[PDB]
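Q: Just dropping this structure here.
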Amino acid sequence: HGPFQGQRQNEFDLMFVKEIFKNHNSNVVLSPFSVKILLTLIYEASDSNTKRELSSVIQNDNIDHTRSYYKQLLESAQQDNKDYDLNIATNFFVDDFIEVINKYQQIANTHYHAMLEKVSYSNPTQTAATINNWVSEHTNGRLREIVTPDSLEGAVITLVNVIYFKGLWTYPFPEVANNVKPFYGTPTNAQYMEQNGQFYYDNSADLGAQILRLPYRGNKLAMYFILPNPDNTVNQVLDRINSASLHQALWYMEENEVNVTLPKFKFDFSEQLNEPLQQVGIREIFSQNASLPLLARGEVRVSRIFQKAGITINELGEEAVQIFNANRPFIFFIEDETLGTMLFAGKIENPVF
């Protein structure tokens, strides 16, 4: 279990993360990989502009390859055992008047771990409740709400993704009696955890940020932290992150002895994805032209797309020189190091737990 040695297919992921982060002053967490599942589901559903617009998401213009890729990354990622708990769940909530094609339900289920169910948008109050109950059910109450009755106004089809994670570190932190200290947001106190250890690390002059990898148990996942240098901000570091620059910055990381101080955090984040998607070039699927002939028996389209993600880091593992002191805002992400998947991406502006 070492860092990924391949080339990440993260051109879309990074574009999307940046667009979300630029428009929120708060903590954020989301799943770029899962957003790619949603777009591929809509692609599978559709009849071009759509194909040019999704070229960073679809695998080599071949549907069999696209299906096996997403299926493989999904099965690699997901797990519920002593080492970590990661569940991804996806649903289309479809108005009653729409006839859902059963074969679409089968490919959705099989390759994308997604489902479809009927609701009545004539009753946005009951429908909100239905969606929110689905969210609780599929995250074991970790997430509980994602929509209000108002956010369904005028809707015919709503696509919802939820994801949550908690794992054991390979190298746990000591549990310390209120290790409370200042956090300098863009001040407050936070609970920190601190250890010395051997961790992949670098100070990246190109990014203007330190990077730290902390692995999770299970030989698959790690959390990366990108901490801007004191003269720098998260937004300025983002402006210099693209697939090439990030690939190189991670490539330069070597195992070092590092003194690591991190704020504990636990929070969730949700957003309606229509707008950020359109901002990054994905527009056709939301236009008067869009259609879903392979999903709905024949003229309808996806009204709204929502994602809600939840995340927790704390000290815990199974048991038990550089300075990495994360006492100001930073970026984090979780990747599957066997395949390069960007499962979670987020930022901390205000530690909370």
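Note that chain A carries Swiss-Prot numbering, so the residues on display, from first to last, are 26-72, 80-218, 222-333, 339-360, 377-409.
Just so it is clear, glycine is given a Cβ too, placed from its N, Cα and C backbone atoms.
Quoted from Swiss-Prot, the note attached to the mutagenesis of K198 to C states: 6.7-fold reduction in CLIPB9 inhibition without affecting the interaction with CLIPB9; when associated with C-359. Quoting Swiss-Prot on the mutagenesis of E359 to C: 6.7-fold reduction in CLIPB9 inhibition without affecting the interaction with CLIPB9; when associated with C-198.
Could you place the listed features in the three-dimensional structure?
A: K198 (mutagenesis position) carries a strand DSSP state (E or B). Under 8 Å, Cβ to Cβ, and six or more positions away along its own chain, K198 (mutagenesis position) finds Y116, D117, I351, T352.
For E359 (mutagenesis position), the count of additional Cβ atoms within 10 Å of its Cβ stands at 6 [all protein chains shown].
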Q: Let me know the whole-Å distance spanning the Cα atoms of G333 and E339; 5 residues are not modelled in that stretch.
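A: End-to-end across the missing region, Cα to Cα: 7 Å.
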Q: Between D72 and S80 the chain has a hole of 7 residues; just give the Cα distance across it in whole angstrom, please.
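A: Here the endpoints' Cα atoms lie 9 Å from each other.
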Q: Just need one number: Cα of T218 to Cα of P222, in Å, whole number, across 3 unmodelled residues.
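A: Taking the Cα of each end residue, the distance is 8 Å.
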